[PDB]
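Below: the structure, in structure tokens.
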Amino acid sequence: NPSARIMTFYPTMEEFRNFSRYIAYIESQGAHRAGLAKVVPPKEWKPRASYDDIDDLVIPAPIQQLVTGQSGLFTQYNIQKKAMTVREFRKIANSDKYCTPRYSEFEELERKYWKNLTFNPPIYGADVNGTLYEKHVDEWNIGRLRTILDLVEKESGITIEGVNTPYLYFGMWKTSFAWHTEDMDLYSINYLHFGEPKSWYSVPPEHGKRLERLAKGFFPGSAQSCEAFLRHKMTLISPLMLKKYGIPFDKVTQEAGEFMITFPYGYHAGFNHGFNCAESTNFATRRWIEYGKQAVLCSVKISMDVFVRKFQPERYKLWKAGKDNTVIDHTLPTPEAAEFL
Ligand SMILES: NC(=O)c1ccnc(-c2csc(N)n2)c1
Ligand SMILES: [Zn+2]
Ligand SMILES: [Zn+2]
């Protein structure tokens, strides 16, 4: 994938059963170069019988998303509102004030989003601790992915809500996620349970330092105050701004019943088309360890010691001494992808 374009995968039921194996396979295809990949699950697979019984589910901390800015460069502020139910949230989402506008092509809706994001602030029902998967679902269960991340909970006992536990995201028209990479530059999985689509923007990991240099130059105040200020997740930058400053990027629309995989150091942002529900968590592969070791944090921290000892014992002394000069190649697939190479 020399173009570093977002790829789409269609695994069969047998191919879908082994999660960590299918991620290794997609890396063997170059999926990781874009920093974002779509996975369309088998038609026979379903994580829940119906979604008609979640009206009474409580969103404890909804946020009114206040956006300030101009010329494709914005700052998002979150105002915590009183706790509301899925019924109360859906009612606001489909109301005349907050409902999705009329559109023919995605391009029209994208223009409507970037033209009106500063007006009529929407409410995001984000960071809800929970899952919508039924107990018996073994295939791609966000709550129990069984990757090497499990070492943090198995060996330390430490729980990081959203990172090694699932999070539910109730979106409406114009709700968004600002430019960011994952905590500790981890991978992420996003399943759109139901509702209107979710559009995504991505910067290939190999061009990730360019977005940072751009972001730094625009917000010199925020950059002097924090080493990794984009981790605050308040910075919105339009595709036109990225096109203007020569930042390579791609776009994709996630429809209900689809998965999105974000890769280590893959910068992403996007917005919700209307009333929807997405389930999210972080995971890892042997390849991620170098990123975790090199990750520039906000001045969430996972101890890398357990990983370095178990998977890089030869490098353990060198890394503790600070003499580990390893330079990351973003084009390289995870060692687990050796069987497909
Ligand atoms: N709102 C979303 O659907 C969404 C999509 C992608 N990433 C995140 C996210 C938030 S905080 C983090 N590390 N990732 C949230
Ligand atoms: Zn994310
Ligand atoms: Zn900071």
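Using Swiss-Prot numbers, chain A covers 9-307, 313-354, in order.
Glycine residues also receive a Cβ, built from the backbone N, Cα and C atoms like all the rest.
Taken straight from Swiss-Prot:
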- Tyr132, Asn198, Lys206, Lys241: 2-oxoglutarate binding site (BINDING)
- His188, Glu190, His276: Fe cation binding site (BINDING)
- 14-56: domain 'JmjN' (DOMAIN)
- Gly133 to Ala: Abolishes histone demethylase activity; when associated with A-138 (MUTAGEN)
- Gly138 to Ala: Abolishes histone demethylase activity; when associated with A-138 (MUTAGEN)
- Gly165 to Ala: Abolishes histone demethylase activity; when associated with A-165 (MUTAGEN)
- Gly170 to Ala: Abolishes histone demethylase activity; when associated with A-165 (MUTAGEN)
- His188 to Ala: Abolishes histone demethylase activity without affecting ability to bind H4K20me2 (MUTAGEN)
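Looking at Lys206, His276, the binding-site residues in this record, the fewest other C-beta atoms within 10 angstroms of the C-beta turn up around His276. Between the alpha carbons (Cα) of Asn198 (2-oxoglutarate binding site) and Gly170 (mutagenesis position) lies a span of roughly 12 Å. Beyond its flanks by at least six residues, the domain 'JmjN' (14-56) meets 140-142, 145-149, 153-155, 195, 199, 201, 208, 210-214, 216, 258-260, 262, 265-276, 291, 293, 295, 343-344, 346-347, 349-350, 352-354 of its own chain at Cβ-Cβ distances under 8 Å. With 5 residues unmodelled in between, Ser307 and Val313 have Cα atoms 11 angstrom apart. With respect to their backbone Cα atoms, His188 (mutagenesis position) and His276 (Fe cation binding site) stand 6 Å from each other.
A simple way to gauge crowding: the CB of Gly170 (mutagenesis position) has 19 other CB atoms within 10 angstroms, across all the protein chains here. The C-beta environment of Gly133 (mutagenesis position), restricted to residues of the same chain at least 6 apart in sequence and closer than 8 Å, consists of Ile67, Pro70, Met92, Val94, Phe97, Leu176, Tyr177, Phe178, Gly179. Cβ packing within 10 Å was compared across the mutagenesis positions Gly138, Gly165, and the lowest neighbour count falls to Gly165. Secondary structure counts, DSSP: the domain 'JmjN' (14-56) has 18 helix, 7 strand, 18 coil. The two recorded residues, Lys241 (2-oxoglutarate binding site) and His276 (Fe cation binding site), show a Cα separation of 10 Å. Checking the recorded positions (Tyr132, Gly138, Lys206) against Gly170 (mutagenesis position) with a 10 Å Cα-Cα cut-off leaves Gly138.
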